[PDB]
Amino acid sequence: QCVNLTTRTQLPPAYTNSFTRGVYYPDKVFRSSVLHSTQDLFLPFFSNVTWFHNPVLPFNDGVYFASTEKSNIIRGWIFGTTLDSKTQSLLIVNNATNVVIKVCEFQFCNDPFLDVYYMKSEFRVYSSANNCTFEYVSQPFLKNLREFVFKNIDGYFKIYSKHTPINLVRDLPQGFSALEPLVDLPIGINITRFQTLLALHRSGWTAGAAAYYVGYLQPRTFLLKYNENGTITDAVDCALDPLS
Amino acid sequence: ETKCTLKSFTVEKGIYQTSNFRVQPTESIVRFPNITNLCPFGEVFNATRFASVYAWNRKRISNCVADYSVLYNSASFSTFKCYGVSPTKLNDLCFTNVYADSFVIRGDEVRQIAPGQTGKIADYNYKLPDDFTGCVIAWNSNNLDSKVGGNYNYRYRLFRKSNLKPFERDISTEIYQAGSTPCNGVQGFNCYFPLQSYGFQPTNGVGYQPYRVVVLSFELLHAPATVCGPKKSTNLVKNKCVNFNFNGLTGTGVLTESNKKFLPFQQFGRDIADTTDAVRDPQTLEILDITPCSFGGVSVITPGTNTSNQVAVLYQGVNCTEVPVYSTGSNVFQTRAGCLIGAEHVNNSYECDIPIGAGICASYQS
Amino acid sequence: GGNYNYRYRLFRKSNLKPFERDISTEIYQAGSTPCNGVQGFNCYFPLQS
Ligand SMILES: *[C@@H]1O[C@H](CO)[C@@H](O[C@@H]2O[C@H](CO)[C@@H](O)[C@H](O)[C@H]2NC(C)=O)[C@H](O)[C@H]1NC(C)=O
Ligand SMILES: *[C@@H]1O[C@H](CO)[C@@H](O[C@@H]2O[C@H](CO)[C@@H](O)[C@H](O)[C@H]2NC(C)=O)[C@H](O)[C@H]1NC(C)=O
Ligand SMILES: *[C@@H]1O[C@H](CO)[C@@H](O[C@@H]2O[C@H](CO)[C@@H](O)[C@H](O)[C@H]2NC(C)=O)[C@H](O)[C@H]1NC(C)=O
Ligand SMILES: *[C@@H]1O[C@H](CO)[C@@H](O[C@@H]2O[C@H](CO)[C@@H](O)[C@H](O)[C@H]2NC(C)=O)[C@H](O)[C@H]1NC(C)=O
Ligand SMILES: *[C@@H]1O[C@H](CO)[C@@H](O)[C@H](O)[C@H]1NC(C)=O
Ligand SMILES: *[C@@H]1O[C@H](CO)[C@@H](O)[C@H](O)[C@H]1NC(C)=O
Ligand SMILES: *[C@@H]1O[C@H](CO)[C@@H](O)[C@H](O)[C@H]1NC(C)=O
Ligand SMILES: *[C@@H]1O[C@H](CO)[C@@H](O)[C@H](O)[C@H]1NC(C)=O
Ligand SMILES: *[C@@H]1O[C@H](CO)[C@@H](O)[C@H](O)[C@H]1NC(C)=O
Ligand SMILES: *[C@@H]1O[C@H](CO)[C@@H](O)[C@H](O)[C@H]1NC(C)=O
């Protein structure tokens, strides 16, 4: 149940500066007043991050997804290789109530969207649902920037999240905040690309500015400092500058 | 011990180091989370209706805490026979993707369910692989699945083009030709329905009354495991040198209360020269503290076997609280170097001949 | 005619020892109930031909 979108709204793929964002707790070990060196998948400091003002983007190894969303227009994500019934696919949705995680071989068309009538009920993303393996229901995740990290290692899918109010106009703020781990999934898929979902105002769709930022992850070494209470308060890249 | 270590029958005056003192563990503690995700087992063994042998009911169970001790002890099961696994260790086996094939058959075909087994329903209704692993559970259903009017709704496949592959469901409803002429869906000569009805009746003897049989199958290390036997937990101790297995993290030490404040997502803490120091119990969710049990070296002070025959014993860097013939002995002294047994502490002062440490030393007089 | 006098131990309470001999024949309890020398349910003969 979907229609081809004639009004292919343009989201220009701009480039901007990552600064010092993309720091997450790699383990579950308490530490205090210690400098710890660790080699893992991270977002390099002062990298070059893509900005969209929903095409297909490869997953690479990991994804850093940031959104200074207002009124929660972002809906969810689709993960898979071909996003068809021929390959197992994953779906994540976060509406007003409980969030839902689904693992099935759905049927996907060119423009899967949600829409909503102003009566607030509309869902026309996929057409048919095949074999379903994993079901999950949890609590809702949600001037306010939300950052997430998506990883898939050894058949385990890891989602890290962190939200924080903001006051800057457009660019990413030059602050530091670690991304505490949120959710793990014991599902092994060959995911290589992903999508995005929007809450279009079906009232004539009104969705032309979907602002978000996307970066990728590379394996390298960082040095992290733990405060007295065990929260990461500073990080330093290794292969950035001779001083590093 | 001094004479043996020095490899002599005579010893000169002085202090000599000897074997090590180590406190032994007293008992054990095992702690695991209170979580008990009950597995959906009642509905598959207590169901009123079971699918037929040709249409065997296939059920998939995942993400559950599966307990088989509550089912092994059941005596209502006519047959409890597991092939690749001994029934006693099933509670200690970790698997996932549980498959259950349940059906109702006659009493004379109960033996037909086995790896590499030949028969009628074994190759025409449901087939098990030669390398089949898991278990088979069978019981009599004459009280329920048998009626005075006869349960003829149950059909078993009798005619087929060939045999059935392992894990194959054949529910095709088509006439079978037993001659050299077409049937065209007519039950004429050499044209019979491959499925035959069951004549289950209470008056029937053994081999004829209905029997409910279900086979359970598992996977062997292909995907992350989620259906595994329950893990038992033990009580908790305090201020006693024990050994612990906190959520799979094992170690020997003594546990006290800690004022450290973790963050709501860690499980344990470590320090410089990485070693576990504090842990959070999976049930109460409280931050404890771990410190190692007392240990040290012991030494002997002697004035030389040529002069006297009595010795004094010094325990290095050990509190004068856990000392244990030289457990009480004589008066005991506590010093900055440890504890001293067999010597009298005097309040005079002389020159030092046999050093002890921390500005004190001993000599012969006693 | 079938050699059946050859028997082997099938069930035991625990493992054996090197160069150890076991010849005692007793009912083996396969469950959590006493056998009382009756080979019925959860009570087997450890000797197998
Ligand atoms: C939000 O998404 C959920 C996903 O199922 C929708 O489903 C209901 O959610 C409520 C609240 O958690 C549950 O009590 C119901 O049992 C759910 N129904 C089903 C069939 O699962 C929910 O309707 C959505 N809310 C909206 C669109 O406002
Ligand atoms: C780190 O932990 C300490 C101890 O819990 C925090 O200090 C407390 O802060 C609150 C809020 O300001 C006070 O009400 C308590 O009295 C403080 N406890 C003390 C002083 O022992 C501290 O705020 C935490 N954060 C940082 C950055 O130190
Ligand atoms: C794990 O489960 C046990 C069993 O219910 C919980 O123990 C209860 O804890 C509450 C909270 O203090 C007490 O009021 C009850 O009296 C306890 N009952 C029993 C039988 O122990 C325990 O709190 C749970 N732990 C968690 C959820 O972390
Ligand atoms: C051996 O352990 C005992 C027991 O903790 C110690 O005795 C404590 O000593 C401190 C300091 O003098 C007092 O504040 C406590 O009240 C004492 N506790 C008890 C129960 O008596 C003793 O100091 C330890 N020995 C050494 C050498 O550290
Ligand atoms: C990102 O790359 C573009 C080139 O397309 C460049 O103009 C821009 O300065 C880069 N941003 C960085 C390095 O932060
Ligand atoms: C469903 O897909 C899983 C793999 O994701 C597979 O193991 C399972 O056998 C499938 N079940 C059915 C009924 O297709
Ligand atoms: C990915 O595909 C390969 C086949 O090319 C398969 O062997 C492997 O199990 C797949 N892995 C996952 C996680 O789906
Ligand atoms: C079936 O019912 C009995 C009756 O109490 C119960 O003890 C048992 O747990 C139930 N489930 C199974 C699998 O036997
Ligand atoms: C040491 O032994 C000798 C005997 O070999 C003895 O004559 C001497 O008095 C001893 N020294 C003492 C007791 O101080
Ligand atoms: C040694 O201890 C005794 C015991 O009370 C005391 O009478 C004496 O004065 C002390 N000697 C010195 C030098 O303090």
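In chain C, numbers come from Swiss-Prot; the residues present are 446-494, in order.
How was it done? The header gives electron microscopy, 3.1 Å.
Cβ coordinates come from backbone N, Cα and C, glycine included.
Taken straight from Swiss-Prot:
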- C:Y453 to F: Decreased HLA binding to NF9 epitope. Increased binding affinity to human ACE2 (MUTAGEN)
- C:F456 to L: In strain: Omicron/EG.5.1 (VARIANT)
- C:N460 to K: In strain: Omicron/BA.2.75, Omicron/BQ.1.1, Omicron/XBB.1.5, Omicron/EG.5.1 (VARIANT)
- C:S477 to N: In strain: 20A.EU2, Iota/B.1.526, Omicron/BA.1, Omicron/BA.2, Omicron/BA.2.12.1, Omicron/BA.2.75, Omicron/BA.4, Omicron/BA.5, Omicron/BQ.1.1, Omicron/XBB.1.5, Omicron/EG.5.1 (VARIANT)
- C:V483 to A: Increased resistance to neutralizing antibodies (MUTAGEN)
- C:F490 to L: Increased resistance to neutralizing antibodies and human covalescent sera neutralization (MUTAGEN)
- C:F490 to S: In strain: Lambda/C.37, Omicron/BQ.1.1, Omicron/XBB.1.5, Omicron/EG.5.1 (VARIANT)
- C:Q493 to N: Reduced host ACE2-binding affinity in vitro (MUTAGEN)
- C:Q493 to Y: Reduced host ACE2-binding affinity in vitro (MUTAGEN)
Top Cα neighbour of C:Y453 (mutagenesis position) in the set of recorded positions C:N460, C:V483, C:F490: C:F490
C:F490 (mutagenesis position) CB neighbourhood, other CB atoms within 10 A: 14
Reduced DSSP assignment, C:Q493 (mutagenesis position): strand
Residues near C:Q493 (mutagenesis position) in space but at least six apart in sequence (CB under 8 A): C:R452, C:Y453, C:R454, C:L455
Neighbour count (Cβ, 10 Å) for C:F456 (variant position): 14
Distance [Cα-Cα, Å, rounded] between C:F456 (variant position) and C:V483 (mutagenesis position): 16
Least surrounded among the variant positions, given as C:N460, C:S477, when other CB atoms within 10 Å are counted: C:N460
For C:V483 (mutagenesis position), the one of C:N460, C:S477, C:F490 that lies nearest, given that the recorded positions are compared by Cα: C:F490
Rounded inter-Cα distance in Å - C:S477 (variant position), C:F490 (mutagenesis position): 16
Near-B candidates in C:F456, C:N460, C:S477, C:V483, C:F490, C:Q493, the recorded positions, by Cβ under 8 Å: C:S477
Rounded inter-Cα distance in Å - C:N460 (variant position), C:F490 (mutagenesis position): 17
